[PDB]
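Working notes, structure below.
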Amino acid sequence: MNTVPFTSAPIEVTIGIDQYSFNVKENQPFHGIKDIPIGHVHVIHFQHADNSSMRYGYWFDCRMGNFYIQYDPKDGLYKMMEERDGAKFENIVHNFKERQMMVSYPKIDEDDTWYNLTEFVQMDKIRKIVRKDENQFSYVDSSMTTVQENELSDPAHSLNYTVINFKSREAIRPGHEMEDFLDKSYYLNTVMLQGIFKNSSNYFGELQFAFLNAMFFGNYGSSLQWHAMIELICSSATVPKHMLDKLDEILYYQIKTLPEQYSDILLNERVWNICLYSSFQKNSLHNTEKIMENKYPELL
Amino acid sequence: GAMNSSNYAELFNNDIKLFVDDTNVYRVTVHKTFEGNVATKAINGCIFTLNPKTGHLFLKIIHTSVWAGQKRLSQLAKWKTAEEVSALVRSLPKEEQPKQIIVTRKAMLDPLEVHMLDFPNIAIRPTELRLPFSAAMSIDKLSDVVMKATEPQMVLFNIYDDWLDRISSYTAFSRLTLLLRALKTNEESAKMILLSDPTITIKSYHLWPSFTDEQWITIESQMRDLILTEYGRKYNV
(Lines of atoms letter the chains of each structure in order from A; the text may use other names.)
(Lines give C-alpha, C1' and ligand atoms only; values in the text may rest on other atoms or scores of the structure.)
Protein backbone atom coordinates (compact mmCIF):
# COMPACT_ATOMS: atom_id res chain seq x y z
CA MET A 1 0.00 0.00 0.00
CA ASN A 2 1.34 3.51 -0.93
CA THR A 3 0.89 7.00 0.56
CA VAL A 4 0.56 10.50 -1.00
CA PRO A 5 1.46 12.82 1.91
CA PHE A 6 0.47 16.56 1.95
CA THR A 7 2.67 19.36 3.37
CA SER A 8 -0.58 21.05 4.59
CA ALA A 9 -4.09 22.14 3.49
CA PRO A 10 -3.95 25.97 3.59
CA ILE A 11 -7.17 26.40 1.52
CA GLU A 12 -10.58 24.72 1.85
CA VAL A 13 -10.84 22.10 -0.93
CA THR A 14 -12.78 18.99 -1.99
CA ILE A 15 -10.11 16.27 -2.58
CA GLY A 16 -10.85 13.34 -4.89
CA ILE A 17 -8.89 10.09 -4.90
CA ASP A 18 -10.12 7.87 -7.77
CA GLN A 19 -13.94 7.61 -7.34
CA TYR A 20 -13.80 8.83 -3.66
CA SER A 21 -13.82 12.42 -2.32
CA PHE A 22 -13.38 14.18 1.07
CA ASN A 23 -13.97 17.83 2.17
CA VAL A 24 -10.90 19.46 3.83
CA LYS A 25 -11.37 22.82 5.73
CA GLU A 26 -8.99 25.87 5.47
CA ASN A 27 -5.87 25.02 7.63
CA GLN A 28 -7.38 21.63 8.76
CA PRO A 29 -4.54 19.38 10.06
CA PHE A 30 -4.58 17.13 6.94
CA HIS A 31 -1.36 15.32 5.84
CA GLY A 32 -2.66 13.15 3.02
CA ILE A 33 -3.88 9.75 1.79
CA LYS A 34 -2.55 6.29 2.83
CA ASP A 35 -3.39 2.63 1.94
CA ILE A 36 -3.51 3.45 -1.85
CA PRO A 37 -3.64 0.14 -3.77
CA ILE A 38 -0.36 -0.61 -5.61
CA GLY A 39 -0.75 -1.90 -9.17
CA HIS A 40 -3.34 0.59 -10.52
CA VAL A 41 -2.99 4.11 -11.97
CA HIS A 42 -4.61 6.69 -9.64
CA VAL A 43 -5.92 10.24 -9.98
CA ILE A 44 -5.83 12.77 -7.14
CA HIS A 45 -8.07 15.78 -7.88
CA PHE A 46 -9.16 19.08 -6.40
CA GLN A 47 -12.02 21.58 -6.42
CA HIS A 48 -11.44 24.71 -4.28
CA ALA A 49 -14.39 25.76 -2.01
CA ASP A 50 -13.95 29.42 -3.23
CA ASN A 51 -13.86 28.43 -6.98
CA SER A 52 -16.19 25.52 -8.02
CA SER A 53 -14.64 26.25 -11.49
CA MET A 54 -11.26 24.61 -12.40
CA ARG A 55 -11.43 20.99 -11.24
CA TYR A 56 -7.76 19.86 -11.66
CA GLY A 57 -5.68 16.80 -10.82
CA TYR A 58 -2.77 14.41 -11.21
CA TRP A 59 -2.64 10.95 -12.80
CA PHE A 60 0.08 8.89 -11.07
CA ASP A 61 1.36 5.35 -10.40
CA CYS A 62 2.98 4.78 -6.94
CA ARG A 63 5.43 2.21 -8.44
CA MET A 64 7.07 5.09 -10.46
CA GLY A 65 8.27 7.13 -7.41
CA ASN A 66 7.42 8.84 -4.08
CA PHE A 67 4.85 11.62 -4.73
CA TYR A 68 3.44 14.27 -2.39
CA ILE A 69 1.15 17.35 -2.59
CA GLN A 70 2.10 20.88 -1.51
CA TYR A 71 -0.05 24.00 -1.95
CA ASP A 72 1.70 26.76 -3.99
CA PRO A 73 0.38 30.16 -2.82
CA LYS A 74 1.81 31.89 -5.97
CA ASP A 75 0.08 29.65 -8.60
CA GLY A 76 -2.83 29.05 -6.14
CA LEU A 77 -3.08 25.30 -6.52
CA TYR A 78 -2.23 21.96 -4.88
CA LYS A 79 0.87 20.77 -6.81
CA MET A 80 2.06 17.19 -7.12
CA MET A 81 5.82 16.84 -6.55
CA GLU A 82 8.36 13.97 -6.48
CA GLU A 83 10.62 13.42 -3.42
CA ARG A 84 13.81 11.65 -4.70
CA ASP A 85 15.27 11.25 -1.12
CA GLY A 86 13.68 7.84 -0.22
CA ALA A 87 14.61 8.02 3.53
CA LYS A 88 13.31 11.63 3.95
CA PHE A 89 9.98 10.44 2.38
CA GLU A 90 9.57 7.20 4.47
CA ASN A 91 10.48 9.35 7.55
CA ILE A 92 7.85 12.04 6.72
CA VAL A 93 5.07 9.44 5.98
CA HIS A 94 5.80 7.36 9.19
CA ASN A 95 5.48 10.57 11.37
CA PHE A 96 2.10 11.53 9.73
CA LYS A 97 0.77 7.93 9.99
CA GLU A 98 1.87 7.78 13.72
CA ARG A 99 -0.05 11.09 14.35
CA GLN A 100 -3.04 9.69 12.25
CA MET A 101 -3.24 12.88 10.13
CA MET A 102 -3.98 10.82 6.93
CA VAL A 103 -7.26 9.58 5.41
CA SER A 104 -7.33 5.95 4.28
CA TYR A 105 -8.11 5.04 0.62
CA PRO A 106 -11.51 3.52 1.48
CA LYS A 107 -11.56 0.37 -0.71
CA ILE A 108 -14.35 -2.20 -0.05
CA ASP A 109 -12.89 -5.75 -0.54
CA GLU A 110 -15.75 -6.92 -2.93
CA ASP A 111 -15.43 -3.65 -4.94
CA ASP A 112 -13.63 -3.96 -8.36
CA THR A 113 -14.98 -0.55 -9.60
CA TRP A 114 -11.59 1.19 -9.96
CA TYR A 115 -9.91 -1.84 -11.63
CA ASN A 116 -12.88 -2.15 -14.07
CA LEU A 117 -12.61 1.63 -14.93
CA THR A 118 -8.77 1.56 -15.36
CA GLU A 119 -8.18 -2.03 -16.63
CA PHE A 120 -6.27 -0.92 -19.81
CA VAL A 121 -5.00 2.45 -18.51
CA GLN A 122 -1.16 2.51 -18.40
CA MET A 123 0.73 5.49 -16.88
CA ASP A 124 3.42 5.29 -19.69
CA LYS A 125 0.68 5.99 -22.37
CA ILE A 126 -0.93 8.85 -20.31
CA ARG A 127 2.48 10.67 -20.37
CA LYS A 128 2.22 10.67 -24.29
CA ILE A 129 -1.35 12.12 -24.28
CA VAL A 130 -0.11 14.73 -21.67
CA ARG A 131 3.52 15.57 -22.61
CA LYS A 132 5.32 16.98 -19.50
CA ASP A 133 8.28 14.58 -19.59
CA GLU A 134 10.19 16.14 -16.60
CA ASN A 135 7.35 14.68 -14.36
CA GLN A 136 6.35 10.99 -13.81
CA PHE A 137 2.76 12.18 -13.03
CA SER A 138 0.35 14.02 -15.45
CA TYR A 139 -1.72 17.20 -14.70
CA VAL A 140 -5.22 17.49 -16.29
CA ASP A 141 -7.93 20.15 -15.67
CA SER A 142 -11.47 21.11 -16.84
CA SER A 143 -10.30 23.69 -19.46
CA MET A 144 -7.44 21.81 -21.21
CA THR A 145 -8.21 21.47 -24.95
CA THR A 146 -7.37 18.49 -27.20
CA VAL A 147 -4.87 18.53 -30.17
CA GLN A 148 -7.93 18.04 -32.51
CA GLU A 149 -9.75 21.01 -30.80
CA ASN A 150 -6.55 23.14 -31.43
CA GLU A 151 -6.84 22.25 -35.20
CA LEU A 152 -10.50 23.51 -35.61
CA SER A 153 -3.85 27.15 -28.82
CA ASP A 154 -0.96 26.20 -26.37
CA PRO A 155 0.34 22.77 -27.58
CA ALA A 156 2.38 21.95 -24.37
CA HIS A 157 -0.74 22.16 -22.06
CA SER A 158 -3.04 20.07 -24.38
CA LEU A 159 -4.55 16.55 -24.41
CA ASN A 160 -2.84 14.69 -27.34
CA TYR A 161 -5.68 12.15 -27.88
CA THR A 162 -5.63 10.06 -31.09
CA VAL A 163 -7.45 12.15 -33.78
CA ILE A 164 -10.60 10.37 -35.05
CA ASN A 165 -12.48 12.11 -37.91
CA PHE A 166 -15.08 10.05 -39.85
CA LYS A 167 -14.99 12.56 -42.78
CA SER A 168 -11.21 12.42 -43.35
CA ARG A 169 -8.96 10.85 -46.02
CA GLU A 170 -7.49 8.79 -43.07
CA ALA A 171 -11.00 7.29 -42.48
CA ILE A 172 -12.07 6.92 -46.18
CA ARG A 173 -10.24 4.88 -48.86
CA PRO A 174 -10.40 6.42 -52.38
CA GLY A 175 -13.11 4.53 -54.33
CA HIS A 176 -14.54 2.94 -51.09
CA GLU A 177 -16.26 6.23 -50.04
CA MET A 178 -19.76 4.81 -49.37
CA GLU A 179 -18.46 1.43 -48.04
CA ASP A 180 -15.95 2.98 -45.56
CA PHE A 181 -18.39 5.74 -44.38
CA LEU A 182 -21.31 3.33 -43.60
CA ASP A 183 -18.96 0.49 -42.35
CA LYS A 184 -15.91 1.92 -40.50
CA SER A 185 -14.32 -1.60 -40.05
CA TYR A 186 -11.28 -0.58 -42.21
CA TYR A 187 -10.69 2.65 -40.18
CA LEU A 188 -11.12 0.70 -36.87
CA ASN A 189 -9.17 -2.50 -37.68
CA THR A 190 -6.42 -1.43 -40.21
CA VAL A 191 -5.87 2.35 -39.64
CA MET A 192 -6.51 2.55 -35.87
CA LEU A 193 -5.95 -0.92 -34.24
CA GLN A 194 -3.19 -2.35 -36.56
CA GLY A 195 -1.74 1.10 -37.58
CA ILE A 196 -1.81 3.45 -34.53
CA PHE A 197 -2.87 1.61 -31.30
CA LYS A 198 -1.13 -1.75 -32.25
CA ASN A 199 -3.72 -3.66 -30.11
CA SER A 200 -7.24 -3.36 -28.57
CA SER A 201 -5.67 -2.89 -25.05
CA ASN A 202 -4.13 0.54 -26.02
CA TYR A 203 -7.44 1.52 -27.80
CA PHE A 204 -9.45 0.67 -24.63
CA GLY A 205 -6.76 2.40 -22.47
CA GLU A 206 -7.20 5.77 -24.26
CA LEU A 207 -11.03 5.29 -24.32
CA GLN A 208 -11.05 4.65 -20.50
CA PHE A 209 -8.67 7.60 -19.86
CA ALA A 210 -10.87 9.95 -21.99
CA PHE A 211 -14.00 8.88 -19.99
CA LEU A 212 -12.29 9.50 -16.61
CA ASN A 213 -10.98 12.97 -17.70
CA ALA A 214 -14.59 13.79 -18.78
CA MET A 215 -16.15 12.52 -15.48
CA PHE A 216 -13.58 13.85 -12.98
CA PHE A 217 -12.72 17.23 -14.65
CA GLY A 218 -15.85 17.80 -16.87
CA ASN A 219 -13.25 18.04 -19.69
CA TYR A 220 -15.39 18.55 -22.83
CA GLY A 221 -12.70 17.42 -25.37
CA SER A 222 -12.25 14.20 -23.32
CA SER A 223 -16.02 13.54 -23.54
CA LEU A 224 -15.86 14.06 -27.38
CA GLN A 225 -12.89 11.60 -27.51
CA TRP A 226 -14.71 8.93 -25.39
CA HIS A 227 -17.82 9.13 -27.66
CA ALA A 228 -15.72 9.13 -30.90
CA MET A 229 -13.93 5.92 -29.80
CA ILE A 230 -17.27 4.19 -28.91
CA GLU A 231 -18.88 5.37 -32.19
CA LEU A 232 -15.97 3.96 -34.36
CA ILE A 233 -16.53 0.45 -32.81
CA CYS A 234 -20.39 0.63 -32.97
CA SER A 235 -20.16 1.87 -36.65
CA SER A 236 -17.85 -1.09 -37.66
CA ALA A 237 -19.62 -4.26 -39.03
CA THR A 238 -16.46 -6.34 -38.33
CA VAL A 239 -15.04 -6.19 -34.73
CA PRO A 240 -13.23 -9.10 -33.00
CA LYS A 241 -15.73 -10.92 -30.67
CA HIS A 242 -13.37 -10.38 -27.64
CA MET A 243 -13.33 -6.59 -28.28
CA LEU A 244 -17.16 -6.37 -28.27
CA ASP A 245 -17.44 -8.50 -25.09
CA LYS A 246 -14.78 -6.32 -23.37
CA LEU A 247 -16.30 -3.04 -24.71
CA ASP A 248 -19.67 -4.10 -23.18
CA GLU A 249 -17.96 -4.54 -19.72
CA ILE A 250 -15.97 -1.26 -20.01
CA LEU A 251 -19.05 0.86 -20.86
CA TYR A 252 -21.20 -0.95 -18.24
CA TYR A 253 -18.84 0.15 -15.43
CA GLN A 254 -18.54 3.73 -16.89
CA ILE A 255 -22.37 4.10 -17.03
CA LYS A 256 -22.61 2.54 -13.53
CA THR A 257 -20.07 5.07 -12.07
CA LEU A 258 -21.38 8.26 -13.89
CA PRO A 259 -23.11 10.62 -11.39
CA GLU A 260 -26.90 10.34 -12.10
CA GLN A 261 -27.17 14.20 -12.37
CA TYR A 262 -24.34 14.55 -15.05
CA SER A 263 -26.04 12.31 -17.72
CA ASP A 264 -27.48 15.45 -19.51
CA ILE A 265 -23.95 16.91 -20.29
CA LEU A 266 -21.63 13.75 -20.27
CA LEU A 267 -23.80 11.53 -22.56
CA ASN A 268 -24.28 12.18 -26.31
CA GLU A 269 -27.87 11.04 -27.24
CA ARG A 270 -26.98 10.49 -30.95
CA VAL A 271 -23.97 8.19 -30.26
CA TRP A 272 -25.77 6.04 -27.61
CA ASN A 273 -29.03 5.58 -29.65
CA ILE A 274 -26.79 4.64 -32.66
CA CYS A 275 -24.67 2.11 -30.61
CA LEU A 276 -27.66 0.50 -28.79
CA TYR A 277 -30.46 0.68 -31.48
CA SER A 278 -29.25 1.58 -35.08
CA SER A 279 -25.63 0.37 -35.43
CA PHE A 280 -24.09 -2.99 -36.44
CA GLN A 281 -23.49 -3.64 -32.66
CA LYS A 282 -27.14 -2.92 -31.53
CA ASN A 283 -27.34 -6.63 -30.39
CA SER A 284 -23.75 -6.87 -28.97
CA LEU A 285 -23.73 -4.60 -25.83
CA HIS A 286 -26.22 -6.48 -23.57
CA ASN A 287 -24.86 -5.27 -20.20
CA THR A 288 -24.41 -1.66 -21.41
CA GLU A 289 -27.93 -1.61 -22.99
CA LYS A 290 -29.60 -3.03 -19.80
CA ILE A 291 -27.92 -0.50 -17.46
CA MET A 292 -28.53 2.47 -19.84
CA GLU A 293 -32.28 1.54 -20.24
CA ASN A 294 -32.73 1.14 -16.40
CA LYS A 295 -30.67 4.24 -15.35
CA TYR A 296 -31.12 6.81 -18.23
CA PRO A 297 -34.24 5.74 -20.21
CA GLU A 298 -34.96 9.52 -20.69
CA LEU A 299 -31.79 10.08 -22.82
CA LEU A 300 -33.03 7.34 -25.25
CA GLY B 1 -24.05 27.57 -44.34
CA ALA B 2 -27.56 27.03 -45.86
CA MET B 3 -28.87 28.97 -48.90
CA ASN B 4 -32.20 30.92 -48.45
CA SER B 5 -34.29 34.01 -49.56
CA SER B 6 -31.80 36.44 -47.79
CA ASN B 7 -28.53 35.33 -49.57
CA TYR B 8 -30.44 34.64 -52.86
CA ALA B 9 -28.36 37.06 -55.05
CA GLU B 10 -25.15 35.05 -54.28
CA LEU B 11 -26.31 32.62 -57.05
CA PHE B 12 -25.55 35.32 -59.69
CA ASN B 13 -22.12 36.58 -58.47
CA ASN B 14 -18.87 35.54 -60.26
CA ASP B 15 -17.95 32.60 -57.93
CA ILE B 16 -18.57 29.37 -59.94
CA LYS B 17 -21.30 27.30 -58.22
CA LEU B 18 -23.46 24.30 -59.11
CA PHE B 19 -26.82 23.14 -57.84
CA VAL B 20 -27.11 19.33 -57.57
CA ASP B 21 -30.59 17.74 -57.53
CA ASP B 22 -30.76 13.93 -56.99
CA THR B 23 -34.62 13.60 -57.12
CA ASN B 24 -34.66 11.88 -60.58
CA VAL B 25 -31.52 9.65 -60.03
CA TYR B 26 -33.45 6.54 -58.81
CA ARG B 27 -36.84 6.20 -60.58
CA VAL B 28 -39.21 3.19 -60.39
CA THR B 29 -42.64 2.07 -61.59
CA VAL B 30 -44.48 0.02 -58.90
CA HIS B 31 -46.49 -2.98 -60.26
CA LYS B 32 -48.31 -6.18 -59.16
CA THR B 33 -46.48 -9.53 -59.71
CA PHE B 34 -48.34 -12.67 -60.97
CA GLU B 35 -48.66 -13.87 -57.29
CA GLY B 36 -50.32 -10.46 -56.50
CA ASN B 37 -47.22 -9.13 -54.60
CA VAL B 38 -45.75 -5.68 -55.44
CA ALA B 39 -42.44 -5.18 -57.31
CA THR B 40 -40.54 -2.11 -58.61
CA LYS B 41 -39.05 -1.84 -62.09
CA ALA B 42 -36.35 0.87 -62.27
CA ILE B 43 -36.33 3.28 -65.25
CA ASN B 44 -33.46 5.48 -66.46
CA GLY B 45 -32.68 8.49 -64.20
CA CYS B 46 -30.55 11.68 -64.28
CA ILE B 47 -28.45 13.88 -61.97
CA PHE B 48 -29.48 17.52 -62.52
CA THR B 49 -26.29 19.61 -62.06
CA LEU B 50 -26.88 23.27 -62.95
CA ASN B 51 -24.69 26.45 -63.06
CA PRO B 52 -27.42 29.05 -62.20
CA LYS B 53 -25.26 31.97 -63.55
CA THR B 54 -24.50 30.46 -67.06
CA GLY B 55 -27.43 28.01 -67.40
CA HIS B 56 -24.94 25.17 -68.18
CA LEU B 57 -26.75 21.87 -67.28
CA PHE B 58 -24.54 18.75 -66.82
CA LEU B 59 -27.24 16.03 -67.23
CA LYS B 60 -25.60 12.74 -66.10
CA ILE B 61 -27.89 9.93 -67.35
CA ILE B 62 -28.25 7.08 -64.81
CA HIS B 63 -28.88 3.88 -66.81
CA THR B 64 -30.91 1.16 -64.98
CA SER B 65 -27.85 -1.21 -65.28
CA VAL B 66 -26.13 0.74 -62.40
CA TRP B 67 -28.76 -0.79 -59.99
CA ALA B 68 -28.27 -4.45 -61.14
CA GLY B 69 -27.68 -6.72 -58.08
CA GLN B 70 -27.42 -3.72 -55.71
CA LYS B 71 -29.30 -3.44 -52.35
CA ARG B 72 -30.67 -0.30 -50.54
CA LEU B 73 -31.01 1.56 -53.90
CA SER B 74 -32.46 4.84 -52.43
CA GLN B 75 -29.27 5.01 -50.25
CA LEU B 76 -26.90 3.96 -53.09
CA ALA B 77 -28.55 6.65 -55.35
CA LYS B 78 -27.24 9.42 -53.01
CA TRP B 79 -23.68 7.95 -53.11
CA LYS B 80 -23.85 7.29 -56.90
CA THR B 81 -24.91 11.00 -57.26
CA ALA B 82 -21.93 12.10 -55.10
CA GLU B 83 -19.57 9.81 -57.10
CA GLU B 84 -20.74 11.29 -60.50
CA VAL B 85 -20.61 14.94 -59.23
CA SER B 86 -17.07 14.25 -57.89
CA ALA B 87 -16.00 12.69 -61.25
CA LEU B 88 -17.51 15.75 -63.07
CA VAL B 89 -15.53 18.21 -60.89
CA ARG B 90 -12.25 16.25 -61.40
CA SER B 91 -12.85 16.25 -65.25
CA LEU B 92 -13.15 20.09 -65.28
CA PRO B 93 -9.99 22.25 -65.49
CA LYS B 94 -9.14 23.97 -62.14
CA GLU B 95 -10.43 27.42 -63.29
CA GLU B 96 -13.85 25.80 -64.21
CA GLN B 97 -14.25 23.86 -60.91
CA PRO B 98 -17.05 25.17 -58.65
CA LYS B 99 -16.16 27.05 -55.41
CA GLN B 100 -19.53 25.85 -53.92
CA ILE B 101 -21.94 22.93 -54.58
CA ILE B 102 -25.52 23.47 -53.30
CA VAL B 103 -27.53 20.22 -52.86
CA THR B 104 -31.31 20.55 -53.06
CA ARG B 105 -31.76 17.77 -50.39
CA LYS B 106 -29.88 17.57 -47.02
CA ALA B 107 -29.43 13.78 -47.41
CA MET B 108 -26.81 14.55 -50.19
CA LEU B 109 -24.53 16.57 -47.81
CA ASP B 110 -22.56 13.66 -46.27
CA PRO B 111 -22.31 11.53 -49.48
CA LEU B 112 -20.98 14.57 -51.43
CA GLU B 113 -18.71 15.84 -48.59
CA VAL B 114 -17.04 12.35 -48.31
CA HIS B 115 -16.66 12.02 -52.16
CA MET B 116 -15.14 15.58 -52.27
CA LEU B 117 -12.56 15.17 -49.38
CA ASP B 118 -9.85 15.76 -52.09
CA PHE B 119 -11.43 19.29 -52.61
CA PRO B 120 -11.35 20.85 -49.09
CA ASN B 121 -11.70 24.36 -50.70
CA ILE B 122 -15.11 23.48 -52.36
CA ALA B 123 -17.93 24.37 -49.93
CA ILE B 124 -20.81 21.79 -49.84
CA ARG B 125 -24.02 23.62 -48.82
CA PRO B 126 -27.71 22.80 -48.28
CA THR B 127 -30.56 25.18 -49.14
CA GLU B 128 -33.87 26.15 -47.45
CA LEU B 129 -35.35 27.02 -50.92
CA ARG B 130 -37.97 24.51 -52.23
CA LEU B 131 -36.47 24.42 -55.76
CA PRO B 132 -38.65 22.67 -58.39
CA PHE B 133 -35.72 20.85 -60.14
CA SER B 134 -37.63 17.50 -59.78
CA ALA B 135 -39.86 18.75 -62.66
CA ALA B 136 -36.77 18.59 -65.05
CA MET B 137 -38.18 15.29 -66.47
CA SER B 138 -41.27 17.34 -67.61
CA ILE B 139 -38.96 19.08 -70.19
CA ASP B 140 -39.56 16.89 -73.28
CA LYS B 141 -36.00 16.93 -74.76
CA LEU B 142 -34.46 16.10 -71.27
CA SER B 143 -37.05 13.30 -70.70
CA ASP B 144 -36.36 11.96 -74.29
CA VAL B 145 -32.55 11.69 -73.93
CA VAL B 146 -32.88 9.98 -70.47
CA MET B 147 -35.48 7.37 -71.63
CA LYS B 148 -33.55 6.54 -74.89
CA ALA B 149 -30.11 6.01 -73.12
CA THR B 150 -28.84 2.41 -73.52
CA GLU B 151 -25.69 3.17 -71.43
CA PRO B 152 -24.30 5.70 -68.90
CA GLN B 153 -24.01 9.05 -70.72
CA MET B 154 -23.34 12.73 -69.90
CA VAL B 155 -25.32 15.27 -72.04
CA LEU B 156 -24.65 19.05 -71.84
CA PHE B 157 -27.49 21.62 -72.23
CA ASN B 158 -28.06 25.34 -71.62
CA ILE B 159 -31.35 25.31 -69.66
CA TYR B 160 -31.75 29.08 -70.42
CA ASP B 161 -31.51 28.61 -74.26
CA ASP B 162 -30.45 32.07 -75.58
CA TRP B 163 -32.26 34.09 -72.80
CA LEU B 164 -28.98 35.57 -71.39
CA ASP B 165 -28.61 37.52 -74.72
CA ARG B 166 -31.65 39.61 -73.52
CA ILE B 167 -32.08 39.17 -69.69
CA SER B 168 -29.82 38.84 -66.60
CA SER B 169 -29.13 35.44 -64.92
CA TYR B 170 -31.33 36.58 -61.95
CA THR B 171 -34.28 37.02 -64.36
CA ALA B 172 -33.31 33.79 -66.32
CA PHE B 173 -33.27 31.76 -63.05
CA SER B 174 -36.63 33.28 -61.88
CA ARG B 175 -38.20 32.40 -65.31
CA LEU B 176 -36.78 28.82 -65.07
CA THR B 177 -38.07 28.28 -61.47
CA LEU B 178 -41.53 29.61 -62.47
CA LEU B 179 -41.74 27.26 -65.52
CA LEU B 180 -40.55 24.27 -63.42
CA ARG B 181 -42.86 25.14 -60.46
CA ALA B 182 -45.79 25.28 -62.99
CA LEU B 183 -44.79 21.91 -64.62
CA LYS B 184 -44.52 20.38 -61.08
CA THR B 185 -47.97 21.66 -59.87
CA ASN B 186 -49.92 20.74 -63.08
CA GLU B 187 -47.79 19.24 -65.92
CA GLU B 188 -50.69 19.11 -68.48
CA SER B 189 -51.91 22.73 -67.92
CA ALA B 190 -48.26 23.99 -67.82
CA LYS B 191 -47.38 22.20 -71.14
CA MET B 192 -50.67 23.37 -72.78
CA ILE B 193 -49.70 27.00 -71.87
CA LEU B 194 -46.24 26.55 -73.49
CA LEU B 195 -47.27 24.88 -76.83
CA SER B 196 -50.88 26.20 -77.49
CA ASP B 197 -49.85 28.54 -80.41
CA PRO B 198 -48.13 26.29 -83.04
CA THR B 199 -46.49 29.40 -84.71
CA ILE B 200 -44.11 29.60 -81.66
CA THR B 201 -41.73 26.62 -82.06
CA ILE B 202 -38.70 25.19 -80.20
CA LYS B 203 -35.41 25.61 -82.12
CA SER B 204 -33.58 22.23 -82.60
CA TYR B 205 -30.74 23.50 -80.26
CA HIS B 206 -33.24 24.74 -77.54
CA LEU B 207 -35.49 23.26 -74.82
CA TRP B 208 -38.13 26.07 -74.66
CA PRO B 209 -40.18 27.89 -77.35
CA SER B 210 -38.73 30.98 -79.13
CA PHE B 211 -41.02 33.57 -77.38
CA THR B 212 -40.57 37.32 -77.98
CA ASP B 213 -40.13 39.45 -74.79
CA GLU B 214 -43.88 40.33 -74.96
CA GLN B 215 -44.93 36.63 -75.36
CA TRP B 216 -42.69 35.69 -72.33
CA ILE B 217 -44.60 38.27 -70.14
CA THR B 218 -47.94 36.66 -71.25
CA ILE B 219 -46.54 33.09 -70.69
CA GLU B 220 -45.00 34.07 -67.30
CA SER B 221 -48.43 35.58 -66.30
CA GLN B 222 -50.30 32.36 -67.34
CA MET B 223 -47.82 30.22 -65.26
CA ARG B 224 -48.45 32.38 -62.11
CA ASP B 225 -52.29 32.09 -62.64
CA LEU B 226 -51.87 28.25 -62.97
CA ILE B 227 -49.77 28.10 -59.76
CA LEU B 228 -52.13 30.24 -57.57
CA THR B 229 -55.32 28.36 -58.74
CA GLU B 230 -53.86 24.87 -57.99
CA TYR B 231 -52.80 26.32 -54.57
CA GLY B 232 -56.45 27.38 -53.84
CA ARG B 233 -57.66 23.88 -54.95
CA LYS B 234 -54.92 22.07 -52.88
CA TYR B 235 -55.81 24.06 -49.69
CA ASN B 236 -59.52 25.02 -50.36
CA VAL B 237 -58.84 28.80 -49.85
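Residue positions begin at 1 at the first shown residue.
Method reported for this entry: X-ray crystallography, 1.7 Å.
Quick reminder: no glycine exception, Cβ is built from N, Cα and C everywhere.
Looking at Swiss-Prot, you'll find the mutagenesis A:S236 to D or E (Swiss-Prot position 253) noted as follows: Disrupts interaction with PRP8. Following the DSSP three-state reduction, the secondary structure of A:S236 (mutagenesis position) is coil.
Taking the Cβ of A:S236 (mutagenesis position) as reference, residues of its chain lying under 8 Å away and at least six apart in sequence are, in sequence order, A:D183, A:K184, A:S185, A:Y187, A:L188, A:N189, A:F280, A:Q281. Here the residue is the original one, but Swiss-Prot notes a mutagenesis experiment at this spot, A:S236 to A (Swiss-Prot position 253): No effect on interaction with PRP8.
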Item to complete: Calculate how many Å lie between the CA atom of A:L152 and the CA atom of A:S153, with the 4 residues in between left unmodelled, and give a whole number.
Response: 10
